Amino acid sequence: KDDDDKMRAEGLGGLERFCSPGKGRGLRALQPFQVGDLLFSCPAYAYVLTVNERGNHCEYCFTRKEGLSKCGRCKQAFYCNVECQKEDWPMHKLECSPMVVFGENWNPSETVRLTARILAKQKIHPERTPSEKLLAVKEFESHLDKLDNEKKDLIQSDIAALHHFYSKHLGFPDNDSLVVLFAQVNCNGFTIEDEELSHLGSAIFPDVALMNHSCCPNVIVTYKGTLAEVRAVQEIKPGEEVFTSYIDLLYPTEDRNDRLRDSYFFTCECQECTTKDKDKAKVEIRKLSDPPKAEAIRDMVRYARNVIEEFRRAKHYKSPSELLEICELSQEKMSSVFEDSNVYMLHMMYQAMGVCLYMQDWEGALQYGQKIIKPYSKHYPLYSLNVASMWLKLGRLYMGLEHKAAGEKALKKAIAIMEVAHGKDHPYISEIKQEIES
Ligand SMILES: O=C(NC1CN(Cc2cnn(Cc3ccc(Cl)cc3)c2)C1)c1cn(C2CC2)nn1
Ligand SMILES: O=C(NC1CN(Cc2cnn(Cc3ccc(Cl)cc3)c2)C1)c1cn(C2CC2)nn1
Ligand SMILES: C[S@@+](CC[C@H](N)C(=O)[O-])C[C@H]1O[C@@H](n2cnc3c(N)ncnc32)[C@H](O)[C@@H]1O
Ligand SMILES: [Zn+2]
Ligand SMILES: [Zn+2]
Ligand SMILES: [Zn+2]
């Protein structure tokens, strides 16, 4: 049977497009799907490898490897072999000669980069692609009438950078069209991360962007090279709408919704946002002899929201040693009122694990991830990729310090989850099983 189901997935069989009352257009099933089933795949309509990963990944197929070959002309684009080089040429052409001309003045933002490739795919290929079997880039929603003279000013920067760096092999539409398009990208664009959650690049998957949002989703989006796959994490029955999450589901219901309104212009009405069952445990209060009063909680919460924004902006400025102090002390304050499973505590613990890893303090980074994992399993849903990568980190750290048994446990915990989300076939599942076997 295995042959037929790959074909069905590739063609989006057993699914359809419809109008979701109160959510524009959307996607629903016309057959049952069990937990771990592949629904559909969607090859990338446009993509770009992030600048800081050149030399580690091939630009065309995203394979991670050593001994890639360098572009003879510009020396700033790498490939598996000559086949991958030829296939990337229609796109790489947009930057090759310019990178040589501008030297080190060449710094277009990743948003500009990806939009240039969209424009170039439209001259070459005006008609409907295999990425667009149910929704087309042309049809993408913009939220143009909801924007303001902060946002609209930000786009006009990108429009200028596009004209400045790309005029040579693109001809541009009128300003009105470019503003709409840059808004469409924001509403429909995807990021790609690796198994440790480092940024790799950006891309457009049109069929994938038909699906609407829920904080208790029933599918999950994973990557295989530049290809997107979609697998179920709850049982789905005929006539039922198919939902992803668009955001990190760790945080409480207020925090989630500020983000959704800001980036996507809507308010979620799902069961977790209605009942708010998990909010109380995400903001778990210390149980002291004289237990903390109500105003003393509103204090530590607003302090915590701000020490996250301070740290966000401090990543571009400061020393590693100074950032690790900012985490230590911010935890040290919060621990009087908040328990160790409070998500605002867990936030700073994660950032501190990041700082310890760049410093190669592997024992120091290990007891952060030890305190993280059990709370992460409680707050997140079943089959969460966030939970899976943290196990993965623990597995690797344990084995770096020669403690085989606890490392093998943590690696199998990660594989258990990945089987459901990435499928049993996945290249990652092999790569981890070779860490086991040595
Ligand atoms: O950009 C979006 N999502 C990106 C967040 N990325 C999460 C992700 C996936 N795989 N991995 C890598 C990964 C691989 C192996 C493990 Cl064990 C762990 C991790 C990260 C996907 C997005 C865009 N929208 C548009 C529709 C509004 N919604 N979400
Ligand atoms: O929900 C969170 N992140 C989600 C937003 N991320 C995906 C994303 C990004 N951009 N775009 C739109 C976009 C993508 C590519 C280009 Cl070229 C253009 C546009 C999607 C994932 C989140 C992050 N945190 C941090 C505090 C820990 N908390 N929640
Ligand atoms: C990537 S799109 C999804 C496709 C969209 N329905 C369309 O066809 O234009 C994101 C947009 O869909 C809408 N949307 C997604 N999930 C929603 C929800 N749970 N409630 C209301 N609107 C939602 C929002 O308007 C959001 O900006
Ligand atoms: Zn390649
Ligand atoms: Zn080149
Ligand atoms: Zn919700």
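Here, residue 1 is simply the first one shown, and the rest follow in order.
How was it done? The header gives X-ray crystallography, 2.7 Å.
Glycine too: its Cβ is placed from the backbone N, Cα and C atoms.
Database features, via Swiss-Prot:
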DOMAIN    13-247  domain 'SET'
BINDING   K23, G24, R25, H143, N212, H213, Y264, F265, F266  S-adenosyl-L-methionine binding site
BINDING   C58, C61, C80, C84  Zn(2+) 1 binding site
BINDING   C71, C74, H92, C96  Zn(2+) 2 binding site
MUTAGEN   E193 to K (Swiss-Prot position 187)  Abolishes methyltransferase activity on p53/TP53
MUTAGEN   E195 to K (Swiss-Prot position 189)  Strongly reduces methyltransferase activity on p53/TP53
MUTAGEN   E196 to K (Swiss-Prot position 190)  Strongly reduces methyltransferase activity on p53/TP53
MUTAGEN   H213 to A (Swiss-Prot position 207)  Abolishes methyltransferase activity
MUTAGEN   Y246 to F (Swiss-Prot position 240)  Abolishes methyltransferase activity
MUTAGEN   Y251 to F (Swiss-Prot position 245)  Strongly reduces methyltransferase activity on p53/TP53
MUTAGEN   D258 to R (Swiss-Prot position 252)  Slightly reduces methyltransferase activity on p53/TP53
MUTAGEN   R259 to Q (Swiss-Prot position 253)  No effect on methyltransferase activity on p53/TP53
MUTAGEN   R312 to E (Swiss-Prot position 306)  No effect on methyltransferase activity on p53/TP53
MUTAGEN   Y380 to A (Swiss-Prot position 374)  Abolishes methyltransferase activity on p53/TP53
MUTAGEN   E435 to K (Swiss-Prot position 429)  Reduces methyltransferase activity on p53/TP53
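Everything Swiss-Prot records as a feature, shown here on the structure.
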residue	record	Cβ contacts under 8 Å, 6 or more apart
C61	Zn(2+) 1 binding site	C80, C84, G225, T226
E195	mutagenesis position	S389, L392, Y428
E196	mutagenesis position	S389, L392, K393
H213	mutagenesis position	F243, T244, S245, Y246, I247, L260, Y264, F266, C268
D258	mutagenesis position	none
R312	mutagenesis position	none
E435	mutagenesis position	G395, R396, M399, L411
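For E193 (mutagenesis position), the same-chain residues lying six or more positions away in sequence with a CB closer than 8 A to its CB are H199, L200.
Comparing the binding-site residues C58, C80 on other C-beta atoms within 10 angstroms of each C-beta gives the minimum for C80. Comparing C-alpha positions, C96 (Zn(2+) 2 binding site) sits nearest to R259 among the recorded positions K23, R25, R259. Between the CA atoms of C74 (Zn(2+) 2 binding site) and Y251 (mutagenesis position) there is a gap of 44 Å, rounded to the nearest whole number. For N212 (S-adenosyl-L-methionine binding site), the nearest neighbour among the listed recorded positions (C58, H92, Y251, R259, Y380), judged by C-alpha distance, is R259. Within 8 Å of the Cβ centroid of the Zn(2+) 2 site, not counting the listed residues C71, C74, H92, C96, the chain contributes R73, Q76, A77, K93, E95, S97, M99.
Non-local contacts of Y380 (mutagenesis position) by the CB criterion (under 8 A, 6+ apart in sequence, same chain) comprise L249, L250, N386, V387.
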